[PDB]
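Engineer: Please read through the structure below; I'll follow up with questions.
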Amino acid sequence: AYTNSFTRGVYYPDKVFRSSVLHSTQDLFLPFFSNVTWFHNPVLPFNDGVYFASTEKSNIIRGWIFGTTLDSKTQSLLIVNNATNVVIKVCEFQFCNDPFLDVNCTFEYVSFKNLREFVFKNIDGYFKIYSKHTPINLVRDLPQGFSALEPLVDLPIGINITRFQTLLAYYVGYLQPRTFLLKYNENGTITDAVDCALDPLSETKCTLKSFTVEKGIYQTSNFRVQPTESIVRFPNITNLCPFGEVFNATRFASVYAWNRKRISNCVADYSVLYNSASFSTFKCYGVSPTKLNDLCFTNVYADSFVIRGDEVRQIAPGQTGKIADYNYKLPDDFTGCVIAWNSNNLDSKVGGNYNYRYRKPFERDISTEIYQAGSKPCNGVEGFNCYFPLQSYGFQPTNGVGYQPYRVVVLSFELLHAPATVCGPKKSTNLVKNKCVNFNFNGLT
Amino acid sequence: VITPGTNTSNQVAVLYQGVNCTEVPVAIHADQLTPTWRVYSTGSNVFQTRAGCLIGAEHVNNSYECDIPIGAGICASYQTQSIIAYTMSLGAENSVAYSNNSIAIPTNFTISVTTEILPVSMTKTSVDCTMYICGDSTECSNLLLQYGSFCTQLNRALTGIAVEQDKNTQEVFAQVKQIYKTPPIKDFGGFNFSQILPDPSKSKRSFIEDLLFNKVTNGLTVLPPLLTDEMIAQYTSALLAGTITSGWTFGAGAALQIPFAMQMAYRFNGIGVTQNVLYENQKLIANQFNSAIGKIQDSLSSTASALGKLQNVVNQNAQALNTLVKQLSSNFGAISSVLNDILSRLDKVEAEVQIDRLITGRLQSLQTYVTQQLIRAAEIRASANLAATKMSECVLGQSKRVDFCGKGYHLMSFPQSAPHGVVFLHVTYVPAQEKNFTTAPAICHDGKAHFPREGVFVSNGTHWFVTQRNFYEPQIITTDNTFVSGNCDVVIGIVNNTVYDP
Amino acid sequence: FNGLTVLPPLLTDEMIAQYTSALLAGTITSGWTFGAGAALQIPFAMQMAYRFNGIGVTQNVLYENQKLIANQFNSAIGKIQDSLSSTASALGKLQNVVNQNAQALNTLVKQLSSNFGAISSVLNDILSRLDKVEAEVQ
Amino acid sequence: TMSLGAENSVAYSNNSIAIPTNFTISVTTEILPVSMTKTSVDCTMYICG
Amino acid sequence: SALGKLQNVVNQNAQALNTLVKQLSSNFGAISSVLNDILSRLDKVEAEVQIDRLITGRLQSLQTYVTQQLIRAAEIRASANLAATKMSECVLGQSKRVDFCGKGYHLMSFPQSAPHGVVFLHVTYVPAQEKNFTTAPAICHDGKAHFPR
Amino acid sequence: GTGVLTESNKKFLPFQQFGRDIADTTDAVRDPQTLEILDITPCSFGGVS
Ligand SMILES: *[C@@H]1O[C@H](CO)[C@@H](O[C@@H]2O[C@H](CO)[C@@H](O)[C@H](O)[C@H]2NC(C)=O)[C@H](O)[C@H]1NC(C)=O
Ligand SMILES: *[C@@H]1O[C@H](CO)[C@@H](O[C@@H]2O[C@H](CO)[C@@H](O)[C@H](O)[C@H]2NC(C)=O)[C@H](O)[C@H]1NC(C)=O
Ligand SMILES: *[C@@H]1O[C@H](CO)[C@@H](O[C@@H]2O[C@H](CO)[C@@H](O)[C@H](O)[C@H]2NC(C)=O)[C@H](O)[C@H]1NC(C)=O
Ligand SMILES: *[C@@H]1O[C@H](CO)[C@@H](O[C@@H]2O[C@H](CO)[C@@H](O)[C@H](O)[C@H]2NC(C)=O)[C@H](O)[C@H]1NC(C)=O
Ligand SMILES: *[C@@H]1O[C@H](CO)[C@@H](O[C@@H]2O[C@H](CO)[C@@H](O)[C@H](O)[C@H]2NC(C)=O)[C@H](O)[C@H]1NC(C)=O
Ligand SMILES: *[C@@H]1O[C@H](CO)[C@@H](O[C@@H]2O[C@H](CO)[C@@H](O)[C@H](O)[C@H]2NC(C)=O)[C@H](O)[C@H]1NC(C)=O
Ligand SMILES: *[C@@H]1O[C@H](CO)[C@@H](O)[C@H](O)[C@H]1NC(C)=O
Ligand SMILES: *[C@@H]1O[C@H](CO)[C@@H](O)[C@H](O)[C@H]1NC(C)=O
Ligand SMILES: *[C@@H]1O[C@H](CO)[C@@H](O)[C@H](O)[C@H]1NC(C)=O
Ligand SMILES: *[C@@H]1O[C@H](CO)[C@@H](O)[C@H](O)[C@H]1NC(C)=O
Ligand SMILES: *[C@@H]1O[C@H](CO)[C@@H](O)[C@H](O)[C@H]1NC(C)=O
Ligand SMILES: *[C@@H]1O[C@H](CO)[C@@H](O)[C@H](O)[C@H]1NC(C)=O
Ligand SMILES: *[C@@H]1O[C@H](CO)[C@@H](O)[C@H](O)[C@H]1NC(C)=O
Ligand SMILES: *[C@@H]1O[C@H](CO)[C@@H](O)[C@H](O)[C@H]1NC(C)=O
Ligand SMILES: *[C@@H]1O[C@H](CO)[C@@H](O)[C@H](O)[C@H]1NC(C)=O
Ligand SMILES: *[C@@H]1O[C@H](CO)[C@@H](O)[C@H](O)[C@H]1NC(C)=O
Ligand SMILES: *[C@@H]1O[C@H](CO)[C@@H](O)[C@H](O)[C@H]1NC(C)=O
Ligand SMILES: *[C@@H]1O[C@H](CO)[C@@H](O)[C@H](O)[C@H]1NC(C)=O
Ligand SMILES: *[C@@H]1O[C@H](CO)[C@@H](O)[C@H](O)[C@H]1NC(C)=O
Ligand SMILES: *[C@@H]1O[C@H](CO)[C@@H](O)[C@H](O)[C@H]1NC(C)=O
């Protein structure tokens, strides 16, 4: 059952004096001319905040209860105007739906031809109360016209209200986020208001910041047609990518002569990698790792090697040194992920797995030819100025972690340019035309 | 949103610019996702136009004058009531009664008085850009030093504007070499200037200057004009008193006294009306002029909307300064817009990385304000140069430039001062009550062809006369009103008559 | 279509054509008089005698040469057609106003392609590729 | 406080006129600016050196 | 001091260029205002943040100069249109527009050239040595009113 | 803030505690000990010429 709200339910939004000014604000308010629920008790949803009002003089409407359950399980609001005072408490109360007669406690406080009206909201755990009292004669509907509700209570009580009820002629409506123009008079009091969305004239009043507007034509808004649906158009590839074969291989190559596997014409679920607790690092650069399952690519390259844990700092964009410029260097704009784990449980020997060894962007020299590091022609033999280029990793079973073996896979991603070729697990929709739509073609949103 | 004005009615019509009505009430208006622009499939009626989809208005086929413009020849108005929309009419259509031997000549005239209003000066303004940007916080003031000349070239730009506004005000009003002042007697031949001369009881402005002065309504500083409103009112007094007592003569050497009726006889002789027409009609002319000044008092009392060109200068300065002050509250990406929050909450490297956003935003905001004032001041200077020209030509003289000094033939004009501007009362002669006549280019007598020395030949259908071009005054066709050239052979449309010899 | 919009003028070209007709028809039938007040009709050759006194030529010089003067004028208007039909570059003062506004808009639109130091000129790339805390820097 | 100039009661009446009996030819200089210095800045060289 | 109009047009362009040059030395929040310092002291990945501060400052400095020149050029264009008008109306003719071609009644004017400008000698007639007389608008003879031609 | 504190007649409502200009600058406050209203007036500044 329902009634018209007219222009009721505005309250002073702040403790700020303003003189003779048409101030403007955006906040939770009861929208003008909205439908208000009508009563002659039930438990009601609280939503984002409440307007409540009643015709009264008996004080049969003694107060309210608010919370999630309204009984036993939690600290919960009890409010009672007991004719001696407004009494408030927030206890873990043990009372049913009607504890009144026939007609923990983290906080507590003590203060028809008539109507009283109230607004209740909670923000940041501060529960807040606004009020007004009036005489009336037309009690047969909510009173037409305007007067401002004003604050009473503002308390950090923290309770998550979702339900409430009355305690034993009243009406209930809900606050909504809206923009208003508020007429402060030459005495510091609100005396009128405009609900800016109500009609194009209210948008015009709010555009001009005035209650009167001249004859004319005024721009208030921009119109845009909205998407009616969403579309996914993707490759219809059925094959699934070889990541087990990439990551769980018997032995990775040396860092000086690194391996690379192409991944192509398959669907890739990177959550299989990204969710895995196994990886000591998952450093992604030109793309965020959370997004990988929603993108699409022309190719993916898994470069891979085993290397000593200390040198991971050179496996980054634009770096230099023996691990980078003499083994494997990334470009400055690397679009990809560095994925690695400590592999001491497999790559470590009983004293030194010396088969793993160390010495441009995606450069590689497989040669072990002597550094002719001076004037003497070394002719394949070491000496002064004459050195074998590949130092050997001493991977024993109990090295310090910087000295342990790590297994590395670096994924480099080829962006969409040519057609979709490695792609996320997205499912293609039907195609719609001539309507406005959202669309996604191979990740092109 | 097209509106009758809330004074008159609460109905509105709405135009969706460039959009097609097959989309409009089927979109973010009506039957789709619809934030703010709440639903109606038709608000009363829907009507496509070249300007866009028009909703709520009523299409009409009568072409009225344009009340509210829409675009592409469409206008809207509130009428028997609804908002009607129509293709506008440019004006009533008049087929002029032209034929090769017919002429119309006025038999009577009306003096008219018309008001023209021009801006002359802006609010003189200057800003302490270090106080605006940093509010006396030392850490911010030290960061700002890295930007060099910016908070000094801005002051130099605003100083150029502030000095120019005194120059504009001086160039318009200071045309007069001495403070000429009015005689104690008021025998100006029947004319009554008492509404535009000084009121000595008040500041000593005229009555009409007090209407004008009534009707017009941080780190920042506002500076006074060089000349006070009391000084400007003395120059308008002097310019007016010179014009009344001495005609244009005070505009070229020293003022020469002349009786005002004889000065008006020269003004008439300047527009090709023979001066006897003035002295024979002097009481009627004075009654028309005295009446016309009264209508100006009513016009400026009846609405405040007349001074829109002056009022807009005051509004544009307020609009810009409020915007410049509000721009202090913006974040520009910083963790707070209040500088002491950043300084209290963050370590010095984290604070300076944030504060340089507020400096960057506030500096980009302050350059934007100063650039608007530089452009707006050139627009006001173009008006002040026109006002100096209007005063030089119309007030100190009698300009023959058509429609320059009000509509109709120009006689004289009176300056009156107003806030941030000037108001001219242009006095003009309009010919009013014409008759048709038959006419001919020449008259043939004893074979000699006669032409009129001044004025034109006319006939009432039985007798021929000569008369002046701007006021019907028939006279006998004599050797003294005419001159000879050639004979009847050469001229097209010549007529026979006697030409009398005294 | 890129967030740009263009609006119609208030007066359409056939309304301007009514004003240029009306000013011309007033001038031909009534001299300057339709500026100062009502259009007083006057014979057009006699209006030209009033124009000649205005430049210090005694009006009999018009009437004694009226056929010649009409021929010189009728001939001169004909040459204006040939000048305008020949030489489009005579309208440089109007064409310039078109060409400047077209290049101003095309410069404003081409600037959407500039990176400004972000990962892409296409805003939906950043929003697709980067998670929100990283995207907001770009 | 600045003076606006001398003040002067013109001797008006319904029957009095003043007529000049002599003249001065007078020469008045007027000066107007007409052009700026034609200037160009290569932004590629100004910004990036 | 009479040529203050022309000397100002020389001064304003000098102050604009001196300001535009001095701004090259400002830091704009980079570690040096001299580009070769940053290029020689830093690796490119560090240098690019510093150089982008210098680009940002020097570009906004240059936009400010060009915007002032556009507005100043419109002021001088309006003066050149006025000068071109005075030349046609005062030199090639005899103007009757009060105070346009110099104060007094206008006879003629002579142009003379000047650096960045033009100078007119306006030649004018100014009346002097007035005498008072009694006057009347008209004279009556044989009961008929006579007016002067 | 910084300013000249001054006695004032701006009649705040019982729950109102400070007040603002059109451009939102604070220009009045209640004293929380003696519950009357002060106007806040900015301390003077200007050009030395
Ligand atoms: C192609 O050959 C060149 C040598 O001719 C390789 O150059 C390497 O360049 C990096 C820096 O860019 C140096 O750190 C290395 O020392 C160079 N290698 C040698 C052996 O001197 C280049 O890497 C080769 N291209 C590819 C794709 O690897
Ligand atoms: C010229 O027009 C004026 C009005 O501008 C005429 O004066 C009016 O004449 C009628 C009687 O015909 C009177 O009732 C009015 O009171 C007069 N008005 C004024 C202001 O005096 C005048 O009669 C016309 N002159 C001629 C000769 O027709
Ligand atoms: C000049 O006209 C003014 C009005 O324009 C006359 O003064 C007004 O006269 C009426 C009627 O006597 C009064 O109601 C007003 O109060 C007067 N106003 C003022 C300011 O005095 C004035 O009498 C006329 N003077 C002459 C010489 O005719
Ligand atoms: C044309 O004008 C003439 C001169 O005013 C008119 O002739 C006079 O007419 C009156 C009677 O209306 C006589 O008393 C005069 O004696 C006539 N004067 C002469 C010199 O003849 C003539 O009537 C007018 N014609 C028309 C059609 O109005
Ligand atoms: C003007 O008067 C002359 C006579 O004084 C008219 O000339 C005569 O007109 C008749 C009739 O057309 C001819 O038969 C004669 O041969 C003409 N004589 C001459 C010398 O040309 C003349 O027609 C009159 N013009 C007008 C327009 O009325
Ligand atoms: C005035 O000059 C015009 C030309 O500008 C002369 O008109 C031409 O005269 C010749 C004969 O001399 C004809 O062949 C042409 O056809 C005429 N041109 C036109 C447009 O009609 C005119 O003759 C000169 N008049 C005098 C008095 O010398
Ligand atoms: C809700 O309000 C509208 C008017 O705003 C009214 O037409 C409608 O009947 C109301 N809803 C109910 C359930 O009455
Ligand atoms: C109201 O509440 C107080 C305690 O807060 C209690 O002492 C008092 O008796 C109550 N009064 C009534 C009339 O119920
Ligand atoms: C008060 O809180 C404690 C936990 O802090 C809880 O065990 C207890 O049940 C609460 N009191 C009541 C009356 O429920
Ligand atoms: C409020 O409810 C939310 C879940 O809806 C919960 O996360 C939050 O901790 C609750 N806060 C309090 C203070 O009870
Ligand atoms: C302000 O309130 C007082 C009483 O407190 C009243 O006398 C006065 O008229 C009011 N003024 C306005 C502008 O409301
Ligand atoms: C590697 O093998 C284990 C089982 O031995 C499996 O859980 C894991 O998913 C495999 N790795 C990948 C990348 O799938
Ligand atoms: C609307 O304004 C006009 C003046 O602009 C006024 O005449 C009219 O009385 C006003 N309408 C009403 C209903 O008062
Ligand atoms: C408006 O849209 C319809 C299709 O819905 C089209 O047929 C019509 O031509 C359009 N009208 C205009 C004026 O563009
Ligand atoms: C307008 O005129 C047309 C004919 O020109 C007619 O068909 C139409 O019904 C008229 N519309 C209105 C609203 O009068
Ligand atoms: C002049 O005469 C024509 C008819 O010849 C007539 O239509 C027109 O209305 C008349 N005009 C005046 C001003 O009397
Ligand atoms: C006036 O025009 C008509 C028609 O063109 C012509 O018959 C008549 O002779 C002309 N009269 C004069 C005086 O030009
Ligand atoms: C006119 O003035 C000149 C000097 O300008 C003087 O020499 C001459 O005598 C005067 N003539 C008369 C008639 O006053
Ligand atoms: C003209 O006469 C008046 C008195 O009628 C006198 O005040 C004035 O000084 C005289 N001027 C000259 C130049 O003689
Ligand atoms: C604070 O105490 C003083 C006296 O010590 C008293 O005058 C004042 O009114 C008190 N204010 C409040 C708000 O208690």
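Going by Swiss-Prot, the residues shown for chain A are 27-66, 81-143, 165-172, 186-242, 264-454, 462-547, listed in order.
Cβ coordinates are placed from backbone N, Cα and C, and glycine is handled just like the others.
According to Swiss-Prot, the record shows the following:
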VARIANT   A:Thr95 to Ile  In strain: Iota/B.1.526, Mu/B.1.621, B.1.1.318, Omicron/BA.1
VARIANT   A:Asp138 to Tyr  In strain: Gamma/P.1
VARIANT   A:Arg190 to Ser  In strain: Gamma/P.1
VARIANT   A:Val213 to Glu  In strain: Omicron/XBB.1.5, Omicron/EG.5.1
MUTAGEN   A:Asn343 to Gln  Reduced viral infectivity
VARIANT   A:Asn440 to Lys  In strain: Omicron/BA.1, Omicron/BA.2, Omicron/BA.2.12.1, Omicron/BA.2.75, Omicron/BA.4, Omicron/BA.5, Omicron/BQ.1.1, Omicron/XBB.1.5, Omicron/EG.5.1
VARIANT   A:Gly446 to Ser  In strain: Omicron/BA.1, Omicron/BA.2.75, Omicron/XBB.1.5, Omicron/EG.5.1
VARIANT   A:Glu484 to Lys  In strain: Beta/B.1.351, Eta/B.1.525, Theta/P.3, Iota/B.1.526, B.1.1.318, Gamma/P.1, Zeta/P.2 and Mu/B.1.621; May enhance affinity to human ACE2 receptor
VARIANT   A:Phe486 to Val  In strain: Omicron/BA.4, Omicron/BA.5, Omicron/BQ.1.1
VARIANT   A:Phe490 to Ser  In strain: Lambda/C.37, Omicron/BQ.1.1, Omicron/XBB.1.5, Omicron/EG.5.1
VARIANT   A:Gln493 to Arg  In strain: Omicron/BA.1, Omicron/BA.2, Omicron/BA.2.12.1
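Give me the structural setting of these features: burial, nearby parts and distances.
Structural biologist: Over all protein chains present, the Cβ of A:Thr95 (variant position) has 19 other Cβ atoms lying within 10 Å. Under the three-state DSSP scheme, A:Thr95 (variant position) falls in the strand class.
Neighbour count (other Cβ atoms within 10 Å of the Cβ, all protein chains): 11 for A:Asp138 (variant position).
A C-beta separation below 8 Å, combined with a sequence spacing of at least six in one chain, links A:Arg190 (variant position) to A:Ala93, A:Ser94, A:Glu96, A:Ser205, A:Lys206, A:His207, A:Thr208.
In the three-state DSSP scheme, A:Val213 (variant position) falls into the coil class. Its Cβ placed at the centre, A:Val213 (variant position) has 15 other Cβ atoms within 10 Å.
Following the DSSP three-state reduction, the secondary structure of A:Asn343 (mutagenesis position) is coil. The Cβ neighbour count for A:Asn343 (mutagenesis position), using a 10 Å radius and every protein chain shown, is 7.
All protein chains considered, the CB of A:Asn440 (variant position) has 10 other CB atoms within 10 Å.
Cβ neighbours of A:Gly446 (variant position) (same chain, under 8 Å, six or more residues apart in sequence): A:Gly496, A:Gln498, A:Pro499. DSSP assigns A:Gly446 (variant position) to coil, not to a helix or a strand.
Long-range C-beta contacts of A:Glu484 (variant position), restricted to its own chain and to partners at least six residues apart, with a cutoff below 8 Å, comprise A:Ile472, A:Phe490.
Taking Cβ-Cβ distances under 8 Å and a sequence gap of 6 or more within the same chain, the neighbours of A:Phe486 (variant position) are A:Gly476, A:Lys478.
DSSP assigns A:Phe490 (variant position) to coil in the three-state reduction, outside any helix or strand.
Annotation for A:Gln493 (variant position): same-chain Cβ neighbours under 8 Å, separated by at least 6 residues, are A:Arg452, A:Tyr453, A:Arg454.
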Engineer: Quick one: Cα separation, A:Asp138 (variant position) versus A:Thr95 (variant position), in Å?
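Structural biologist: With distance taken Cα to Cα, A:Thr95 (variant position) is 21 Å from A:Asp138 (variant position).
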Engineer: Listed variant positions: A:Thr95, A:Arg190, A:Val213. Which have a CB under 6 angstroms from an atom of ligand 12?
Structural biologist: none
Engineer: Specify the nearest of the recorded positions A:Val213, A:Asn343, A:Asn440 to A:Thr95 (variant position), where nearness means the distance between Cα atoms.
Structural biologist: A:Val213
Engineer: From the Cα of A:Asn343 (mutagenesis position) across to the Cα of A:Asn440 (variant position), what is the distance in angstrom?
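Structural biologist: A:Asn343 (mutagenesis position) has its Cα 13 Å from the Cα of A:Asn440 (variant position).
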Engineer: In whole Å, how far does the CA atom of A:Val213 (variant position) lie from that of A:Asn343 (mutagenesis position)?
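Structural biologist: Roughly 79 Å, rounded to the nearest whole number.
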Engineer: I'd like the number of other C-beta atoms within 10 A of the C-beta of A:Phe490 (variant position), please.
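Structural biologist: A count of 15.
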Engineer: May I ask you to report the DSSP-based helix, strand or coil state of A:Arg190 (variant position)?
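Structural biologist: Reduced to three states, the DSSP call for A:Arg190 (variant position) is strand.
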